[PDB]
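Following this message is one structure expressed as structure tokens.
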Number of protein chains: 6
Amino acid sequence: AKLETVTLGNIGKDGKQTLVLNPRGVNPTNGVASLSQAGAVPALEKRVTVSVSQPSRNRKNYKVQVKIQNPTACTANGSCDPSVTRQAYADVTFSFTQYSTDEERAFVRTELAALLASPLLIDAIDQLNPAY
Amino acid sequence: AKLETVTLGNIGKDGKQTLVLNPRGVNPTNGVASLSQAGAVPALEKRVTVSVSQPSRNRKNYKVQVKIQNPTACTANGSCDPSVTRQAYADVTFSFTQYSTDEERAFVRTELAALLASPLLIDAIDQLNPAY
Amino acid sequence: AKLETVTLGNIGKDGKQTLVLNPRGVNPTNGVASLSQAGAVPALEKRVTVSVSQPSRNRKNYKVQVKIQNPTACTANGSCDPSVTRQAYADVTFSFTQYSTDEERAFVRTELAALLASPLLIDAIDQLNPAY
Amino acid sequence: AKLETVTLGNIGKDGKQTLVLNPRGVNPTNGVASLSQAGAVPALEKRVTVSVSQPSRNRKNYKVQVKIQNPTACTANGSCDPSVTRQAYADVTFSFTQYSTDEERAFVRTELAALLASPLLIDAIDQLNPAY
Amino acid sequence: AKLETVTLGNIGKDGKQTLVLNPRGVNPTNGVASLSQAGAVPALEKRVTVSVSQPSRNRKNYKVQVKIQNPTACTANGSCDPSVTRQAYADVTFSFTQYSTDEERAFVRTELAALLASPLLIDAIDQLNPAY
Amino acid sequence: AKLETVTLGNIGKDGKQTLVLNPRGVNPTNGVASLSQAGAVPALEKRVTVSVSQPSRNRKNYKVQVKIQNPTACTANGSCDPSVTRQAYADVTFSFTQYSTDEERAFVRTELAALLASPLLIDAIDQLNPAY
């Protein structure tokens, strides 16, 4: 699409947070758009990436994949600038036949958005206990 | 969580559709919960799967992964029972340090759900045109 | 150029048809812009692609190449969504020395456009009989 | 068709030039028609060539291809007769199924002629800047 | 940034010249933006290029590099269109840790700009004699 | 030139800082002049270096290159003297034919200084986002 500044609301465990992702570049040799929460230092800011890839005689399917990467920082022992002490990642990969309709594709996008909101996925992701 | 019958609403290109996923089994040797829209014949019904997996000395990270799979069917040439004529898949994989807080995990989950609703991701998925 | 939505008229055997090509992305790893007649399903829509490529120590010449690809579809045997039952392609490849003037290049472009309108090229492409 | 003398008008950067291509032969071992602006010396005259080639069990497709070759000359250093000091080439290759209709072929030819007049294709060829 | 038309003033040995660099394209397979003083023939025009490159598990540092390339042309012996008879190149490469602040980067940028105005660098570049 | 103490003003993100570089030596086996902001401890001070190199039957071109190296120090972990916890480097490399005029070289030098002040390069170096 148009590589706007995308800004998500009603985010978080709260239900009441927000994230502004400014469009920190497009192509990096490898056809991947890129966004990131304007932060103190490059190493420290949340990120997202989106890429679509037309089918090449090799893999015959359209393939969209999104990636989230949130670093967390600690002003580690008595030092100065903070250190990244772990990262939480997420990435989806959609796969669609050349012959799929946009109604089909849109259903999959929205089905996953609804599924992430479900009580089952909340205990799978928030609480990390499995499903019995 | 508890392996309920999950029912997603406000789904679809419309914004006004709904999906009931009935809990068609749990463990299949490989720790994967499993649901499916009760449909005419096995081969023909929407699916989802959920798995979280504790870190084992090998991979040190908790890893949650969801998978969507929607067959689309055609009452193919002058025959009887319909055939699957293509499938649209999606799958996410969350990755969290052993040392991450649920606020972090829940934030990643909700950011992805909000991002799937954003205008940028809609053109990537529904319309498959990339980001410029 | 600016990746506008290009809209060609007075097209066709008629001389009286029109084609709107909406700019379905730019870079796909391999510097190829891309347009497409917004159509029912990905596999089914007309396309064009444009690429220029500066000379790199290897090939000393600027090289422009455009590509046309029109699928033609049949609601084949008593099924549903139609199948692509053939494609007609065309592609030009312009080659210009680093030392060429734009008048030189523009002449070649317009000569080829004029040549495609000529009686000789019409029997070569439309009617497929050669030239005697 | 008939290997007439073809004469292209409204050519050039101007829009107001013309090219007379006189039919300097047909077959040269390899079924290639051939034209040339009657010029001072063989090496110095603009050319075009046309070939169609019936499908042979090898390649199952009819294949038409046209080739432009315009040499540019300089009465280089205080000498006599001019030299070719570069060439600008263009060539198309059409590819059509045995099962294609002339309407299909004609649409491709006219689409390509229309496309060479478009503003986007002008910056790729005349100004050589790519598409963003 | 936005790939504007950059126009540098107070340039040159004089201190009193100006250079218009028009944005002749962006990506050419390898993520390199590109500008050039619109000149007679491609081979003959001044150029500049800019690239940033996110660190990839390989090289852990952000790396920005700018490149200048000015051909000089001679209406070479008794000919026509001139030939390029030498080029003067310059290229910078900035290298920054992921954990650097923009104040740090801005300091290096402005330090290098001030340093090119200094009396010492002028005898190194303009006059090519070393430092004693 | 004469290896003066160079002192750059109007430096920095501010535009309103200054840097004194005192001439801490010349030759170190490999013909490299050398300067540095007098700082607490060797490991901790800003640097610059300049070299010209006459062309030797090998590389036929004069080649001037400047290098910036700014360490950043943190009175890290409840210790004493600080440690260098990252460095920001920059280096240019000018390359001139034996047959270049100093006006050409001076133009490249001043062209690169103006270019570091331009709005485009500022977003490349300070903000690290590329050009679109």
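All chain B residue numbers match Swiss-Prot; in order, they span 2-133.
Going by what the header records, the deposited coordinates were determined by X-ray crystallography, 3.5 Å.
Just so you know, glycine gets a Cβ as well, placed from its N, Cα and C.
I grabbed these lines from Swiss-Prot:
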type    : residues       : note
VARIANT : B:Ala34 to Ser : In strain: Qbeta_3_FR
VARIANT : B:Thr76 to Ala : In strain: QB_1 and Qbeta_1_FR
Inside 10 Å of the Cβ of B:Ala34 (variant position), count up the other Cβ atoms and send me the figure.
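For B:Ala34 (variant position), the 10 Å Cβ neighbour count is 23.
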How big is the gap, in Å, between the Cα of B:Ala34 (variant position) and that of B:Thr76 (variant position), rounded to a whole number?
30
Based on DSSP, name the secondary structure state of B:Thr76 (variant position): helix, strand or coil.
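Looking at the DSSP assignment, B:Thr76 (variant position) belongs to neither helix nor strand, so coil.
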Near B:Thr76 (variant position), which residues of its own chain have a C-beta under 8 A away, given they sit six or more steps off in sequence?
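Expected: B:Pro83.
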